[PDB]
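A.B. asks: Just passing along the structure, written as structure tokens.
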Amino acid sequence: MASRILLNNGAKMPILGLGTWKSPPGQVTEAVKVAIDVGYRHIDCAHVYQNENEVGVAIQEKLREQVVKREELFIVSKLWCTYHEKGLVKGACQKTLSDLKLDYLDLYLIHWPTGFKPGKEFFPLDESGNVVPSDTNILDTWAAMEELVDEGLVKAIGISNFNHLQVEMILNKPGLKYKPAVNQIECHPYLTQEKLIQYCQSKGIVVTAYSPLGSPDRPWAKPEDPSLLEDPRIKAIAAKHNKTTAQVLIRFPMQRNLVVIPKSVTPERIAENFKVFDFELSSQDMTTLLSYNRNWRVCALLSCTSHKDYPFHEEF
Ligand SMILES: NC(=O)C1=CN([C@@H]2O[C@H](COP(=O)(O)OP(=O)(O)OC[C@H]3O[C@@H](n4cnc5c(N)ncnc54)[C@H](OP(=O)(O)O)[C@@H]3O)[C@@H](O)[C@H]2O)C=CC1
Ligand SMILES: O=C(O)COc1cc(F)ccc1C(=S)NCc1ccc(Br)cc1F
């Protein structure tokens, strides 16, 4: 398959990237170095993951080493919820740039559509456990993102975890200067998101699928939850193609014209997960994988569900 997808800013984005959530700081430098050595050219990062400095060490080494040119890398980061106010967005982006050892990002996302009270705590809580919102509206945060483009800090801007009505809000913003280039959302056979994906694709937005393996290392996993990697129906599709279950799970979103960002810190798996450009799933296989949808989510958070902009009360 074609290795990059054209964005609405005219740039090309690699359809396979390396995820970094939960990658320990002591292991993520080696993971990113190995990824770049074996061909990855897209890295998905975020301030809230607490490992951007170590990701940046890897990127800098490979650039210094002349393993890859900066123009060939596609580095993504994300604005955390406690930085949605106008006067905090530039400094948040600049901190991420400083940590990653870069003078621009390829893509900067609003991480969640919910703004939180600014401060040191990533999840500021009231005395009863609810997250404390900010009275920032999303549209104002988008205008601050647009300024980053115009200042040269970021080449493209986008959104993450926005539902159908929030995407439409952004698209209908008075005075909109830059459309979102990407919406990064959870997507896998148990949460297939057909409705949201068709909406975004109809509007020219590229969708990135996160948690494509079902995030088996999520901190809130419960021993009895569904497990994609162990699903014998997916194992059977994999066996028919002489591929691993992970390889099928990564190829699946690629054939839906999605970008996909599997995470690993294991060098062998980082390699395995990149070898997905030499087989095709049939239409029948694709439809079968889609049939496994159960509307199950990795990423949701009870403490945030009363926030006015919490995204997952809506159908899509
Ligand atoms: N925008 C947002 O709100 C969010 C963005 N994301 C992004 O998406 C990325 C991917 O999602 P994530 O939730 O991390 O989970 P994934 O679905 O990518 O699963 C990662 C887990 O799968 C394991 N694994 C990886 N490759 C294989 C393999 N070949 N065989 C068996 N097990 C494998 C990893 O183990 P090990 O590492 O030990 O090898 C790790 O435990 C994140 O890291 C982050 O960058 C995720 C959630 C939310
Ligand atoms: O968020 C990620 O990338 C991966 O997950 C996280 C990654 C982190 F480093 C810290 C917390 C999360 C959580 S708990 N994320 C869920 C979540 C956060 C905020 C809101 Br609004 C709703 C929600 F569902």
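Our numbering is plain: 1 for the first residue shown, then up by one each step along the chain.
Cβ atoms here come from the backbone N, Cα and C positions, even for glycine.
Annotation comment: Swiss-Prot describes 10-19, 211-273 as NADP(+) binding site. The note that Swiss-Prot attaches to the published mutagenesis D44 to N is: Reduced glyceraldehyde oxidoreductase activity. In Swiss-Prot, a published mutagenesis experiment is listed as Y49 to F, annotated Complete loss of glyceraldehyde oxidoreductase activity. Swiss-Prot lists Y49 with the feature active site, proton donor. Under the heading of mutagenesis, Swiss-Prot lists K78 to M and annotates it as follows: Reduced glyceraldehyde oxidoreductase activity. For the published mutagenesis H111 to N, Swiss-Prot gives the following note: Reduced glyceraldehyde oxidoreductase activity. What Swiss-Prot records for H111 is substrate binding site.
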A.B. asks: Consider only the recorded positions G10, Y49, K78, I261, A271: which of them have a Cβ under 6 Å from an atom of ligand 2? Write none if no residue does.
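C.D. replies: So the answer is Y49.
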A.B. asks: List nothing but the one residue from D44, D231 whose Cβ has the fewest other Cβ atoms within 10 Å; the candidates are the recorded positions.
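C.D. replies: Least crowded of the recorded positions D44, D231, by Cβ count within 10 Å, is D231.
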A.B. asks: State the three-class DSSP label for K78 (mutagenesis position), counting H, G and I as helix, E and B as strand, and everything else as coil.
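C.D. replies: Strand, per DSSP.
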A.B. asks: How big is the Cα-to-Cα gap, in Å, between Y49 (mutagenesis position) and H241 (NADP(+) binding site)?
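C.D. replies: Roughly 35 Å, rounded to the nearest whole number.
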A.B. asks: Looking at the recorded positions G10, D44, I261, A271, which have a C-beta within less than 6 Å of some atom in ligand 1?
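C.D. replies: Near ligand 1, sequence order: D44, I261.
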A.B. asks: Just counting, how many other CB atoms are there within 10 A of the CB of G10 (NADP(+) binding site)?
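C.D. replies: Other Cβ atoms found within 10 Å: 9.
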A.B. asks: Could you measure between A221 (NADP(+) binding site) and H111 (mutagenesis position) for me? Cα positions, answer in whole angstrom.
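C.D. replies: Cα of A221 (NADP(+) binding site) to Cα of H111 (mutagenesis position) measures 22 Å after rounding.
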A.B. asks: Mind checking which of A221, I261, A271 has the fewest other CB atoms within 10 A of its CB? They're the binding-site residues.
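C.D. replies: Checked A221, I261, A271; of these binding-site residues, fewest Cβ neighbours within 10 Å: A221.
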A.B. asks: Write down the Cα-Cα distance for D44 (mutagenesis position) and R251 (NADP(+) binding site), rounded and given in Å.
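C.D. replies: Cα of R251 (NADP(+) binding site) to Cα of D44 (mutagenesis position) measures 18 Å after rounding.
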